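**Student:** Sharing a structure, written as structure tokens. Questions coming.
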Amino acid sequence: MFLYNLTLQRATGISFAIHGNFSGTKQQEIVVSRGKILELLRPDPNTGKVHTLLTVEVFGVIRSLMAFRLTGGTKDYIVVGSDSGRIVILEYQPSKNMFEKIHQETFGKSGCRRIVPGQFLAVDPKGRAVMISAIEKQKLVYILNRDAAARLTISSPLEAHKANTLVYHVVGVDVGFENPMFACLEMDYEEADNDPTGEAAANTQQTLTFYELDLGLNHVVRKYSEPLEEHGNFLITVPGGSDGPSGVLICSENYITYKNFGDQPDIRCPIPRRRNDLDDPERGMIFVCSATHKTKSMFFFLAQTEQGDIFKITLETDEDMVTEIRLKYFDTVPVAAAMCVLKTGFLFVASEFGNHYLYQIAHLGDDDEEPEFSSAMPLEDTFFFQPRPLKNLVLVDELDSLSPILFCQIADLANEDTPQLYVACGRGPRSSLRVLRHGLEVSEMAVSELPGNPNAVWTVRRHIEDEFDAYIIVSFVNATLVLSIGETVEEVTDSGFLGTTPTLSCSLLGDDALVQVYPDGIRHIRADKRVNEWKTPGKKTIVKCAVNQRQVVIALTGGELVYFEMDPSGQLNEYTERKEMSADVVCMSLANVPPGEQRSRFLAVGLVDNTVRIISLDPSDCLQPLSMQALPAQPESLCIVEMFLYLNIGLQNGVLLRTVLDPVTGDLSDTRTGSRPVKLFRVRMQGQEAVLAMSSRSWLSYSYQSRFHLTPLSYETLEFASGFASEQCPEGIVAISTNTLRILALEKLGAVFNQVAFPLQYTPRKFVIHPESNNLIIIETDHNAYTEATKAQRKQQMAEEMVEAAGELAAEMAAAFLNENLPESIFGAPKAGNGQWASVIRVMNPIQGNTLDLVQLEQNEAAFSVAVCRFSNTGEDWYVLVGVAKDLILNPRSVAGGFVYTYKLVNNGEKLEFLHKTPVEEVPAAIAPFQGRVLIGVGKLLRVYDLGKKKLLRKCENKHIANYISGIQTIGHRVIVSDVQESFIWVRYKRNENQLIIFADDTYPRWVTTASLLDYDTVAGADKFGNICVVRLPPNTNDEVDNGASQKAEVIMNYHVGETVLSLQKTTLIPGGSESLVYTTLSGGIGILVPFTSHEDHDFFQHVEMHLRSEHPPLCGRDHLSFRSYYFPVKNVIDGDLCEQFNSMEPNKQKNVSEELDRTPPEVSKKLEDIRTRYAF
Amino acid sequence: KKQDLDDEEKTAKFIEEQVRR
Amino acid sequence: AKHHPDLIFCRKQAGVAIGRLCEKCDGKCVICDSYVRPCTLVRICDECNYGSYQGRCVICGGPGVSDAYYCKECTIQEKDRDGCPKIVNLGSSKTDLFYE
RNA sequence: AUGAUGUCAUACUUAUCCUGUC
């Protein structure tokens, strides 16, 4: 079983985000750091949207991302700290749309070790040196200096290790071109490890040590060091030198203390909290992230707290020292992992969970009534900051991507044939039920019904220099309608077309002249009021036409071709010859003229005899055949386009065949576009020439980084389409529907999979699909939370305690506190507690966004498993059994008891009625039907329970589990239970004696998170360490039986995906293709594993991967085999993402790899695209 | 490779047909 | 190595000085002491290459001509990411051979 | 009947090494 892993949707969760002039121009870029891929974003200052400029997979876990620039430079570098033992300096090359590695020096071994540097990386603000240190006992500082040819060069690194010392966070000090210092939070654990009494473990606070790097001595030494009052989580580098005083702000729990080095006194300020907070008072408050905005006049800081309270941090200072720290709450934001303050009022909010946000710095945060707690302001009591809406920034854009690794069910719940990916993703109040469909979002800007039966649509501008269209032509069956698009589009008659007849084509020939194509003749309309007519010769009529930028080809009846040439004086000149064809013309195509050239060379003409022929339009070989190509069906439409150009041709059936643009016909490709005639329409998508198909599904083909990408439209089918450009619609497409006109536009680039999210209340765990009701039953449970009735009781207790102060008693803040309900999705969820939880069961229809029913659990109730099936003792009534736990949290708090509630699923799965709630001694984490009964796994006890009138009667029990049953997949004959730290084992259930016997086990333990049965003896399971494994039972294993087990199961496939997988499903993503092992990720990524059908193709893919591992190394300095062999060694796994870089790599290296593979680079591209077309959308 | 390639083309056929459905 | 089990390496901090190999010890690896599969170049320490200590061989210690490289078997075994393997000590080798 | 220390040959390995000098 040789498989081939492929990525369908990249990871959208960002772990780090930097801002600066990475492109070397005045525009600032946003370098985002995903899980296993690097991303370069460029926000539009006019449009307010963030576009992905580049996206490259680093094939490794990047743990640090920082930017730096030398003195007097104009471009910011990119320092990337990954899990490898090498430091990589990257320099994005715009003149190539790729990140060029400047330097790469190895420092240690691979892996996320404690003694391996790469976890922390600080850069100097002057760009003189960079410091990379590990979590403990390792620290290195390399010097960066420019060469004579302005090239960045690195020197030998300086070792600065310290034994038995742990580093929390490091940051470089802002020095005015002096000796650079690197401040970091240190903690000596030597005394705590040599004291069994535990006295040395207590009273051991963190010590802020500032290590200075002597440039004259070429060595670093710990110059300054001072202990702190409390433990710190992160630091904030204050700019010094000419702009502000030097120093750093140390963030801590409920306190902030900026303590500069030297004679500067320590000034501390407590963290302000929200007024009348519903959270627990015993829990502290720390900062989550911090942003710095530096200007020539002054500088400010923006740090978000644990509740997402973004406060505007300001520091009053004297001539040489700091006076006080004045903080003020700017607005309210979600929990963001990184914040980037850009120029011209732009704030990028990269959320740690859920969709991201990009608030633009609107207000300065000052000049308001908001109370700004100063550092000098004494308090013995913390400035209770009020939760005021962010009235200083405006979300310019949102990157709501993936970061869940929760649950996903890929099924065709809708009426369409293509299955949708119903994936519940989110965290707490930001959770949502997103149904992902592979398509494209169409934004209908205008829609108006059209009389009669329209057959075509056209849009021609007034001038060649005009940036927008001016005339819109609608061709009916017996006439033609022309409209003028000036933001008030109505019926127009003075255009000069005189549409009393249906029109075949309408475009602009000259710079300001128009050309209309009719079967009764040709009509030329210049800039002035002049009509140049050209009637058809004889009684024949024009069947088809082909217009261009400087060419006009027309086809009459009987295969009579007529060529018209555009004179440089502005007139049209007909050809001196008429070429005849062997059959009638059914399709004609004319490519656009180049800006350098004056005319097009190739002209495609489709015949009725199922054959395509190319005709040269040069004056040397005009009306001469160039290349012929047979077609399996009658052609319907043809269109040639650039990106290196290819000519597409659509047939009358649901299939189309394309060919390259050359003097001879080269490679060919085809796909089932169908039960509809495939028409070809040219469009402008993202500033590039794209093709728009007209069939039962409207697919838009567009190339993306030397790789084609064609997704269908998520709308109704259309008959004709044309590109549109106006002031209201800058980039749109006018599509003609059945007796209706619709002006749509494709704003979002949803080529991967478009999603529609239905929001939930808490973090979901698993979802169940009802067979008869066709609905979704998802349970949303989250720890450290309270229920709705518990929150209402806490609010009532707070309102009772607020009136207990007896303040003149006469002040009623309860009417403003209890009535005002703050949104948990926007202003954060006020939830706390150690053992408290909040579970909620809700049944919602997948077609709509509303929920049919909702069931709230108890206060200390937390559901972990859910199943919906029927009982053998009962009739056809589907029962929904959901197991919950009582008093649970983490490993320190041992689980108390458990319960299993039963639902009736009344009104054909529209309402749930609680029948019984059977308790349990252990927490149930497994519920699955098995031969009319329900298998209940509570802890390490696997019990088979039956349906009872009072409680679930357990008919069987099995205590052979190692630690705890985490998952259970039941085959028709056997049962496969998945342990927590042990690998899954196969167990046979005897129906005669009601005794479950384990007949197979595994030899290697793995922290399994999800699994799926591939066959009767082969099972594939995920790993918590970011790997994927597939175990197959041996054929000599005896299921009838009575270190741990005798029969062992061999692992036939193992591959480290690098992301936490929690959902696996083997199904067909597209009808007609092959089924693949589609897997989800916790970082918002979707992947698919496809098995190899041919041994020669598998060997070719293995040779291509072996060539690519030597020709294109990863940018993170790690090895591909070492990344694939992180947890388990690779066995029959081919990474298609590394093979996809052959089109993005160098052309000479691609030609060398193709010569080593004895093929062509387009042949290798076609062989790579064939597996994707066979296995994916 | 070539013989397989002949087969490969057929393989493509199935997927294309699937798309049509 | 092979040629000498009592020899000790320098294992100092890695600098920017590229290592070199003598004409008598050309092609031989430093750690693996092999002749095939060169994958990574040899980097010398800063104190090991200064003045008259520059341009000398790492293993042989004589006049270096060509640049030395590490074996691919030592590169895949992470034996090349250690310190500078400059031969500092010289014991039980080329001592009694000078007398004869 | 192993094992022990012991004076004394004999094979084997290290791709061991022969122009080194003030």
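The residues of chain C that appear here are 2-101 by Swiss-Prot count, in order.
Header lists the method as electron microscopy, 8.0 Å.
Each Cβ is built from the backbone N, Cα and C atoms, and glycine gets one as well.
Just lifted these from Swiss-Prot, have a look:
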| type | residues | note |
| --- | --- | --- |
| BINDING | C:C11, C:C46, C:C49, C:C85 | Zn(2+) 1 binding site |
| BINDING | C:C23, C:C26, C:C58, C:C61 | Zn(2+) 2 binding site |
| BINDING | C:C30, C:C33, C:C72, C:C75 | Zn(2+) 3 binding site |
| MUTAGEN | C:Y36 to E, S or A | Alters the structure of the presumed branchpoint (BP) adenosine binding pocket within the splicing factor SF3B complex which may lead to decreased binding affinity and thus affect pre-mRNA splicing |
| MUTAGEN | C:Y36 to C | No apparent effect on cell growth, localization of SF3B1 protein or formation of nuclear speckles. Alters the structure of the presumed branchpoint (BP) adenosine binding pocket within the splicing factor SF3B complex which may lead to decreased binding affinity and thus affect pre-mRNA splicing |
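How about a rundown of where these features are and what they're close to?
**Tutor:** DSSP assigns C:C85 (Zn(2+) 1 binding site) to a strand. In the shown protein chains, 23 other C-beta atoms lie within 10 A of the C-beta of C:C85 (Zn(2+) 1 binding site).
Under DSSP, C:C26 (Zn(2+) 2 binding site) is assigned to coil, being neither helix nor strand in the three-state scheme. Within 10 Å of the C-beta atom of C:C26 (Zn(2+) 2 binding site) sit 21 other C-beta atoms, taking all shown protein chains into account.
Long-range C-beta contacts of C:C72 (Zn(2+) 3 binding site), restricted to its own chain and to partners at least six residues apart, with a cutoff below 8 Å, comprise C:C30, C:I32, C:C33, C:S35, C:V37, C:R38, C:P39, C:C40.
There are 11 other Cβ atoms within 10 Å of the Cβ belonging to C:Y36 (mutagenesis position). Look at C:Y36 (mutagenesis position): DSSP puts it in coil.
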**Student:** When DSSP states are folded down to helix, strand and coil, where does C:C61 (Zn(2+) 2 binding site) land?
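**Tutor:** Its secondary structure by DSSP: coil.
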**Student:** For C:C11 (Zn(2+) 1 binding site), just give me the three-state DSSP call.
**Tutor:** coil
**Student:** Test of understanding: give the count of other CB atoms lying within 10 angstroms of the CB of C:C61 (Zn(2+) 2 binding site).
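**Tutor:** For C:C61 (Zn(2+) 2 binding site), the 10 Å Cβ neighbour count is 19.
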**Student:** State which of the following binding-site residues has the fewest other Cβ atoms within 10 Å around its Cβ: C:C58, C:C75.
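**Tutor:** Looking at the binding-site residues C:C58, C:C75, the Cβ with the fewest others within 10 Å is that of C:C75.
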**Student:** Within 10 Å of each Cβ, count the other Cβ atoms and name the one among the binding-site residues C:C23, C:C30, C:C33, C:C46, C:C49 with the highest count.
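**Tutor:** Comparing the binding-site residues C:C23, C:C30, C:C33, C:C46, C:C49, the most crowded Cβ belongs to C:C30.
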**Student:** Give me the non-local Cβ neighbours of C:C11 (Zn(2+) 1 binding site): same chain, 6+ apart in sequence, Cβ-Cβ under 8 Å, ordered along the sequence.
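**Tutor:** Result: C:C46, C:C49, C:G84, C:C85, C:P86, C:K87, C:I88, C:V89.
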**Student:** How big is the Cα-to-Cα gap, in Å, between C:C75 (Zn(2+) 3 binding site) and C:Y36 (mutagenesis position)?
**Tutor:** 12
**Student:** Which residues, same chain and not among C:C30, C:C33, C:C72, C:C75, have a CB within 8 angstroms of the centroid of the CB atoms at the recorded Zn(2+) 3 site?
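**Tutor:** Sorted by sequence, the hits are C:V31, C:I32, C:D34, C:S35, C:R38, C:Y71, C:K73, C:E74, C:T76, C:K80, C:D81.
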**Student:** Let me know the DSSP-derived helix, strand or coil state of C:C46 (Zn(2+) 1 binding site), please.
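**Tutor:** In three-state terms, C:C46 (Zn(2+) 1 binding site) counts as strand.
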**Student:** How far is it from C:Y36 (mutagenesis position) to C:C26 (Zn(2+) 2 binding site), counting Cα to Cα, in Å?
**Tutor:** 10
